[PDB]
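Written out below as structure tokens is the structure these notes cover.
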Amino acid sequence: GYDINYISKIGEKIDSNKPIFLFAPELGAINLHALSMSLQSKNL
Amino acid sequence: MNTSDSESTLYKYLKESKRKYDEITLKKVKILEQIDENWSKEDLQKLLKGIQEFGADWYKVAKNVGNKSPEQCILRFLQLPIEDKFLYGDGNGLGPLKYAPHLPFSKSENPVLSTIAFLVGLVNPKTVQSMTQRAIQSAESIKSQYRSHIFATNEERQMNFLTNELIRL
Amino acid sequence: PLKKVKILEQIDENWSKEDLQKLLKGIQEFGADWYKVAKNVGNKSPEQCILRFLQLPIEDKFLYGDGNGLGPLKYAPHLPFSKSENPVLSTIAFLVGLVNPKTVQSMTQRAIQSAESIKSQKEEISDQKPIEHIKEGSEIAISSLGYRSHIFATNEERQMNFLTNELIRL
Amino acid sequence: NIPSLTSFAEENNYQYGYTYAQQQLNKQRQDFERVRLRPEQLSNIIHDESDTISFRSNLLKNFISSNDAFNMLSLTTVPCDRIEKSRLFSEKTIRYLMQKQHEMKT
Amino acid sequence: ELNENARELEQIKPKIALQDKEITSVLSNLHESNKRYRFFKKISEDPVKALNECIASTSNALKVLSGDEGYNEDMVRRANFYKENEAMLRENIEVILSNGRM
Amino acid sequence: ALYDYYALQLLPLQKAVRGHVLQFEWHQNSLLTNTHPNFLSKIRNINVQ
Amino acid sequence: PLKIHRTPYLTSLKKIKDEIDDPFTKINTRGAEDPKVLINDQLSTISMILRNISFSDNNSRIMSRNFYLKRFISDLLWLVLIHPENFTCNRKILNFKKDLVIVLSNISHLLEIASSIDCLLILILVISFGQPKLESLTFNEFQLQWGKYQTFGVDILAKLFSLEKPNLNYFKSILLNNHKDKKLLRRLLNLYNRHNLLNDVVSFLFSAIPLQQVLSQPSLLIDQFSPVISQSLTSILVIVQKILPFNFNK
Amino acid sequence: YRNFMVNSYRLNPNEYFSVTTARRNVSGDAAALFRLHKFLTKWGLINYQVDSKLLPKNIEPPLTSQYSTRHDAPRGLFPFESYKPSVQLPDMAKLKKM
Amino acid sequence: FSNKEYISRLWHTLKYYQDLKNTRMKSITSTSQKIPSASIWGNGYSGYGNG
């Protein structure tokens, strides 16, 4: 019932500008010890 | 919508509808029955009165209840069956309404598919499979009166054998 | 208690014994062309002939007269008390009007097969609920859709064989 | 360069703590294995067909290809006795197999 | 003779290329017809389960193309969802409360 | 029914926390390979080295 | 083991393109809707991280002397080849092979192969890139207008043959012929359908030497493919001189 | 031993709780106490805030702030929806009947 | 719930995320000019142990 070519054309931009996760310049000071201790934390 | 109102849209519209046709021709949510042994009726009452007292400050809420951690208060507030007695089903199926914000069906675009989407919940699949396989076998019994279903003529079987012969040669 | 005799004589609303005889003549003689069947009866539509051949009512409101077995069909909009459009029954009639009615008589025991088999079938479909007619008609419609899908599948297989022979010649 | 296998040993290399020949060999080691193992920061990052595959374009194409093939099924009101079968051979495949069968006796 | 055979190869090559064009164009149609044969056979085998997989993979095909995400709204609205998922909620409530976001 | 009304008073705030906690639970499902499945990481072809 | 899943590269590409272009596809069922796809998308992140880390001069020798990483490599290479039924998608199974070969291309100059089963699964993984035929050479030549992923395998085999310690001993005992893997190796060797392994490895190493392509059209192609040609010839010379010299019958 | 070390750190968190005071105050071999202290300080839990620093000041852009949420914002997640009431007069009659 | 509303919803969703990306870029350029601004996500750690 929709014109889904236009819907997908807009939804591509929506998926591109969606806040999924951090980018490379906005990660801050990556601490390897914090990552290595969080991987052994058996959380999710 | 008040039918007792003589000046609403409902009264005039329904009277005109029935006149045009003849012209041309309670279920209350008993919330305190969740009294499972870790909680109690007084605990649920103090929980509800505390959340009405203080909005979502769970430390004050668990303080008002007493003898329970705030995590149990938040969990029992999540697991309350408040709106389940106003929804449709118990747990056949809701059909396409189960996929609520995304409905890719149009009466003009797919008149048949929407009615079929509403209809597939009622029927049993075993009798449907039985009837369509009986239709297939009845069509085969009519048509009969190796891939001989496609290659039915003797001409096309000899053409296929000629193709295999020329390939091998 | 009177809904039972209401659907029992709403199936047989305005169909006499002579209209039934002309209907069965047009059904057993002509194959899958319901327009000439309706002209053989004369004063009825091909859709009405299909729904009488399936022993179904019309107007869509004598089925599911309330609105619990009908899940979402209660929540369907309509034109109230007038302008009767029948999406369920016209969908069922459109799906059964494509599938060669002799094999539809082979498909179910409920459908009318001869002029000597009207009374026993009318007796054996009695004492049924209005949801049962919806259930049986939707089963017949979905099975006819599956049969038509099987025919389209065999035609696509024939198309793939044609493309295979074109590949071999190339 | 092409330094050694002894320069790759753990004794001559640093570890988690908490001479001149070693500090000379580790110059050539880090100058050799950083021009060898460095990734390509340019194009030809496609690498194959199954990395630049697009889920959105295939999902859109399957949404169209299901919808029109279902409109081919239901809405086409041609009865089953009236669906005419397609030819299992072409107008050119029927000529080539008349030609080769004529030339098969040689 | 080498240049003669080279001229014959360069004469015979474009007729091979024009045949390869049609070979690929028939292979694409063979794959397209295979898709429709599979879609017409899985329906005809079971017309209630394929007619539930055809709907549940059409609205889900619209949710991804639109860009929306999340749980099913009509699933998480009931109370038995939070009773079968009793394990992850006691983790997440403590995680959000201890971090101070609840 | 006074405490039914208490349960009929604070129900959509409970649904608001049931939405944000579920949203954060969905945030726990962030893996960056469920998302774009092509994350091209790092390659290098055959060098003369 | 019941069946060594030796699917080639191109059939894997066709299976991927026929699974994506399916109407009832489950390739985007999300993460929170299924825990098995959550485990698979954690493992794919682990493999992408481990193939990303190994492009440094210090990490390539630290990852080489890491019993945990060698056990994880010998643990995944079993699962992706012998029982791949647990991985949900068919693109994840190709992507595990596509970064295991990359992470083994940077390590293998210092790798000491632990067990013989790992030394057989390395061979089957490297063989699984390339196209076979339908004795003679059982590998049609791989033309490099498709993808250079088979050129990574002929360097794993060129660097892992350079130790006469455990590497070449394990390769010798595999190609020519601590108490349960004797039963496992003798089960895996006759599940691979004498001396089919040797002629398969040598015929694959005669592939990725583009004789037909550089001799069809003159200096650019050999200047581009000199390292893969050099390492393939080194591997074939090692196999000829130090493995072939009696239980043969052909 | 663990409760002793954790209780003894949390009396004055600005001080590095050394291994030697833990060895001098509970009776046991130095190897196991050293291993337990290094495991404990590996996971935070002790000596986590010895030299603490102050975050100076945050010049906050809009929508990155507490109470920076609007009803007009899109609910990407938060799967509960707000639905449009359909006011049609036959649907009004249907709602009155149902 | 028709098409003309379902696309107008997507226009009143993309224009939100474009302003959100403008905020995300400005909060990156602020910290790159040595000004400690907050991001879409919270500030990660403090001076406690981790940096």
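By the numbers in Swiss-Prot, the shown part of chain H spans 346-443.
Looks like electron microscopy, 6.9 Å, at least that's what the header says.
Note that Cβ sites are derived from N, Cα and C of the backbone, with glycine treated the same way.
Quoting Swiss-Prot on the mutagenesis of H:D374 to A: Loss of DNA-binding. For the mutagenesis experiment H:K383 to D, the note given by Swiss-Prot reads: Loss of DNA-binding; when associated with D-387. While the structure shown retains the original residue, Swiss-Prot records the mutagenesis experiment H:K387 to D with this note: Loss of DNA-binding; when associated with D-383. Under its mutagenesis entries, Swiss-Prot includes H:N392 to A with the note: Loss of DNA-binding.
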Which of H:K383, H:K387, all mutagenesis positions, has a Cβ with the fewest other Cβ atoms inside 10 Å: H:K383
Rounded Cα separation (Å) that holds between H:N392 (mutagenesis position) and H:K383 (mutagenesis position): 10
Cβ atoms near H:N392 (mutagenesis position) (within 10 Å, other residues, all chains): 17
Assigned element (helix, strand, coil) containing H:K387 (mutagenesis position), judged by DSSP: helix
Residue pair H:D374 (mutagenesis position), H:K383 (mutagenesis position) - Cα distance, angstrom, rounded: 15
Where H:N392 (mutagenesis position) falls in three-state DSSP terms: coil
H:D374 (mutagenesis position), number of other Cβ atoms within 10 Å: 9
